[PDB]
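Worksheet: the structure to be examined is printed underneath.
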Amino acid sequence: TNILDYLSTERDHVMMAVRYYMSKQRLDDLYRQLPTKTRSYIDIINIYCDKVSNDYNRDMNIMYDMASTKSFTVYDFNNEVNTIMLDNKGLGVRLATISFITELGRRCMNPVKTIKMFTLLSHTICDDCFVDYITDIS
Amino acid sequence: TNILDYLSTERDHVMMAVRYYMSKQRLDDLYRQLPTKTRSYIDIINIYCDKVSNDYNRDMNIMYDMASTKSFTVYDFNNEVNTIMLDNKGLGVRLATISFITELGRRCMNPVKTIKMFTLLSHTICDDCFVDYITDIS
Amino acid sequence: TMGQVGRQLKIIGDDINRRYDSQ
Amino acid sequence: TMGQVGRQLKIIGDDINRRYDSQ
């Protein structure tokens, strides 16, 4: 329920800042120790899903509320996404999942459970179909 | 052992790019949903440890190799850091740990074990002493 | 149950498809 | 064992201290 809540005491602010520092440095260095191939894929995914997230903003929130009001776990979700992937072979459904997962992430504050989800779901999302789409662009 | 190794197949590149996207978006949004207080702490820690990491670069690597050649776990480490904190009450030792943890992080590729470490250690690092230091700056 | 979110996601995806296999 | 890294870290910290409680 919101963000300002967990930031109760002074310690919590400093502890958050330190934790944010570590995560941002690990991430920036990571980008730098990446091949230009990966780097370009990152560019492709970045504009597509930054667009999807922006164009279908309210559909993201709509799906967020659909996920809330029901007792729903990360795992059953991944499985559903996987079943979808087996028949829907469009690019759209994959991009939309990435953006929806990204929305789920922005709202969770546990970094550990969040990265687990990112990790599990990105496996599922990157089936052979999706990979073929990404490699064949610029 | 290096970074280019895990990026074997095409799928691995796309999977990495997707995973990087998610982590970077969750992180940037996180900064934006942060109070200006936290934001400023983040600024303070950022220049101090960006300096410490840069000034004592080779000492970081030296300590990295010291940690390698021996069978050493995250947990025993945290405990040692904790024991140090009980007597050393200087700012220096705390900043240096943050930068060293950040170095450990840049070199691990498991995002899950990395965030766990970030999380555990930043608790330990942010004792009352450290908090007093950070709050009393600009 | 859960495929309500599933359907929605595919629907969005179909819109995304028709919007880049044209102007 | 392990406090070799520990000592090093404190030593660095002491250098860091003496360098900001002066010019």
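By the numbers in Swiss-Prot, the shown part of chain B spans 49-186.
This deposition comes from X-ray crystallography, 2.9 Å.
Keep in mind that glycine also has a Cβ here, set from the backbone N, Cα and C atoms.
According to Swiss-Prot, the experimentally introduced change B:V100 to A is described as follows: Complete loss of binding to host BCL2L11. Annotation note: B:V100 (mutagenesis position) sits in a helical segment as assigned by DSSP. Counting only residues at least six positions away in the same chain, the Cβ atoms of B:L143, B:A144, B:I146, B:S147 sit under 8 Å from the Cβ of B:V100 (mutagenesis position).
In this structure, B:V129 (mutagenesis position) is part of a helix by DSSP. Swiss-Prot lists B:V129 to L among its mutagenesis entries, and the accompanying note reads: No effect on the binding to host BCL2L11.
For B:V141 (mutagenesis position), the same-chain residues that are 6 or more apart in sequence and have a Cβ closer than 8 Å to its Cβ are B:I132, B:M133. For the mutagenesis of B:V141 to F, Swiss-Prot gives this note: Increased binding to host BCL2L11. The structure shown keeps the original residue.
All chains included, 26 other C-beta atoms sit within 10 angstroms of the C-beta of B:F148 (mutagenesis position). Record note (Swiss-Prot), mutagenesis B:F148 to A or E: Complete loss of binding to host BCL2L11. The unchanged residue is displayed.
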Within 10 angstroms of the C-beta of B:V129 (mutagenesis position), what count of other C-beta atoms is obtained when all protein chains are considered? 22
Given B:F148 (mutagenesis position) and B:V129 (mutagenesis position), what distance in Å do their CA atoms have, once rounded to a whole number? 11
